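Chemist: Pasting a structure here, questions to come.
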Amino acid sequence: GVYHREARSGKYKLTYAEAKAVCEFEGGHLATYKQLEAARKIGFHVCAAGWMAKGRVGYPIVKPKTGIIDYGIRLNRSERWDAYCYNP
């Protein structure tokens, strides 16, 4: 399913490429927005912005501002965030 990952060094320390590499390393890929949304509909809540497919950043809220808070597809892929991975 979908899950949240931080860099070893702590919160908001992964670039887009690093986030993608971390999800791959663990056997998956970055979650898509639709995957993250489906996970949220069945209770997945994390208050931490992360990279996802296509270079979007956001995070899922189940109980408050409900929904995925969208930080958009980021122009600067060297911004440091967490990661949302998909590994079914």
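In chain A, numbers come from Swiss-Prot; the residues present are 36-99, 107-130, in order.
Backbone N, Cα and C atoms are what each Cβ position is placed from, and that goes for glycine too.
As listed in Swiss-Prot for this protein:
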MUTAGEN   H39 to K  Decreases binding of hyaluronan to CD44. Decreases hyaluronan-dependent lymphocyte rolling
MUTAGEN   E41 to K  Has no significant effect on hyaluronan binding to CD44 or hyaluronan-dependent lymphocyte rolling
MUTAGEN   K46 to Q  Abolishes binding to bikunin
MUTAGEN   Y47 to F  Abolishes binding to bikunin. Impairs binding to hyaluronan. Retains the ability to bind heavy chains but cannot transfer them onto hyaluronan. Impairs binding of hyaluronan to CD44. Decreases hyaluronan-dependent lymphocyte rolling
MUTAGEN   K48 to E  Decreases binding of hyaluronan to CD44. Decreases hyaluronan-dependent lymphocyte rolling
MUTAGEN   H64 to K  Increases binding of hyaluronan to CD44. Has no significant effect on hyaluronan-dependent lymphocyte rolling
MUTAGEN   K69 to A  Decreases binding to heparin. Has normal binding to bikunin. Impairs binding to heparin; when associated with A-55 and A-76. Has no effect on CXCL8-induced neutrophil transmigration; when associated with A-55 and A-76
MUTAGEN   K76 to A  Decreases binding to heparin. Has normal binding to bikunin. Impairs binding to heparin and decreases the potentiation effect toward bikunin antiprotease activity; when associated with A-55 and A-69. Has no effect on CXCL8-induced neutrophil transmigration; when associated with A-55 and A-69
MUTAGEN   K89 to A  Decreases binding to heparin. Has normal binding to bikunin
MUTAGEN   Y94 to F  Abolishes binding to bikunin. Has no effect on transesterification reaction
MUTAGEN   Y113 to F  Abolishes binding to bikunin. Impairs binding of hyaluronan to CD44. Decreases hyaluronan-dependent lymphocyte rolling. Has no effect on transesterification reaction
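Set these features in their place in the structure for me.
Modeler: If you draw a 10 Å sphere around the CB of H39 (mutagenesis position), it holds 19 other CB atoms from the protein chains shown.
Taking the Cβ of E41 (mutagenesis position) as reference, residues of its chain lying under 8 Å away and at least six apart in sequence are, in sequence order, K48, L49, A83, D124, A125.
Cβ neighbour count for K46 (mutagenesis position) (all protein chains, 10 Å cutoff from its Cβ): 12.
Residues near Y47 (mutagenesis position) in space but far in sequence (CB under 8 A, at least 6 apart, same chain), listed by position: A83, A84, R122, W123, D124.
There are 14 other CB atoms within 10 A of the CB of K48 (mutagenesis position), with all protein chains counted. Classification of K48 (mutagenesis position) by DSSP places it in coil, neither helical nor stranded.
All protein chains considered, the CB of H64 (mutagenesis position) has 15 other CB atoms within 10 Å.
Within 10 Å of the Cβ of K69 (mutagenesis position) there are 9 other Cβ atoms, across all protein chains.
Taking the Cβ of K76 (mutagenesis position) as reference, no residue of its chain lies under 8 Å away while being at least six apart in sequence. Under DSSP, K76 (mutagenesis position) is assigned to a helix (H, G or I) in the three-state scheme.
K89 (mutagenesis position) falls within a helical segment according to DSSP.
Cβ environment of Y94 (mutagenesis position): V81, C82, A83, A84, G85, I110, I111, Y126 lie under 8 Å away, each six or more residues apart in the same chain.
DSSP assigns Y113 (mutagenesis position) to a strand segment in the three-state reduction. Cβ-based neighbour count (10 Å, all protein chains) for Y113 (mutagenesis position) stands at 15.
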Chemist: Whole-number Å distance between the CA of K89 (mutagenesis position) and the CA of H64 (mutagenesis position)?
Modeler: 11
Chemist: Since 7 residues are absent from the deposited coordinates between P99 and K107, report the CA-CA separation in Å as an integer.
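Modeler: With 7 residues absent from the model, the flanking Cα atoms are 5 Å apart.
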Chemist: If you draw a 10 Å sphere on the Cβ of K89 (mutagenesis position), how many other Cβ atoms land inside?
Modeler: 10
Chemist: Of the mutagenesis positions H39, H64, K69, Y113, which sits closest to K46 (mutagenesis position) by Cα distance?
Modeler: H39
Chemist: Work through the mutagenesis positions one by one (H64, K69, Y113) and name whichever has its CA nearest to the CA of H39 (mutagenesis position).
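Modeler: Spatially nearest to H39 (mutagenesis position) by Cα position is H64.
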